[PDB]
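The next block holds one structure in the form of structure tokens; read it before the comments.
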Amino acid sequence: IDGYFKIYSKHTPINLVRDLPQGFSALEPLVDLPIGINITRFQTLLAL
Amino acid sequence: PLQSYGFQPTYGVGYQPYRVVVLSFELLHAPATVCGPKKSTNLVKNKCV
Ligand SMILES: *[C@@H]1O[C@H](CO)[C@@H](O)[C@H](O)[C@H]1NC(C)=O
């Protein structure tokens, strides 16, 4: 949002095999990032 | 292309080494990140202010 980058995080336990569970939970804000650069796409990073 | 500065304490004003620092800055291409202190005062209660 206007250069500000905002990430909202939520830690929660779960016991299910593969799919998204059913229930209600909210994501509290974690930290706001004043980056100020444009973004067109993204890519994830893994541990080898 | 380079000549070496030679400074001695015997030099007068102008010939002495004058350390110079310039603080150049960029204008509003992003959210503001660097600036001065916003002063804060003591807290008061039980009176409209
Ligand atoms: C990102 O790219 C768009 C594409 O036109 C441009 O309008 C925008 O100014 C760019 N962002 C920055 C921070 O330069």
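Note that chain A is numbered according to Swiss-Prot, with residues 197-244 shown in order.
Method of determination (from the header): electron microscopy, 4.1 Å.
Quick reminder: no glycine exception, Cβ is built from N, Cα and C everywhere.
Straight from Swiss-Prot, the features:
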{"type": "MUTAGEN", "residues": "A:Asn234 to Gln", "note": "Increased resistance to neutralizing antibodies"}
{"type": "VARIANT", "residues": "A:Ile210 to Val", "note": "In strain: Omicron/BA.2.75"}
{"type": "VARIANT", "residues": "A:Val213 to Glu", "note": "In strain: Omicron/XBB.1.5, Omicron/EG.5.1"}
{"type": "VARIANT", "residues": "A:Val213 to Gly", "note": "In strain: Omicron/BA.2, Omicron/BA.2.12.1, Omicron/BA.2.75, Omicron/BA.4, Omicron/BA.5, Omicron/BQ.1.1"}
{"type": "VARIANT", "residues": "A:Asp215 to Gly", "note": "In strain: Beta/B.1.351"}
{"type": "VARIANT", "residues": "A:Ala222 to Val", "note": "In strain: 20A.EU1"}
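A distance of 27 Å separates the Cα atom of A:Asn234 (mutagenesis position) from that of A:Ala222 (variant position).
Proximity of the variant positions A:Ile210, A:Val213, A:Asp215 to ligand 1, judged by a Cβ distance under 6 angstroms to any of its atoms, singles out none of them.
Counting every protein chain shown, 6 other Cβ atoms lie within 10 Å of the Cβ of A:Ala222 (variant position). Within the set of variant positions A:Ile210, A:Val213, A:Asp215, the entry lying nearest in space to A:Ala222 (variant position) is A:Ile210 (CA atoms).
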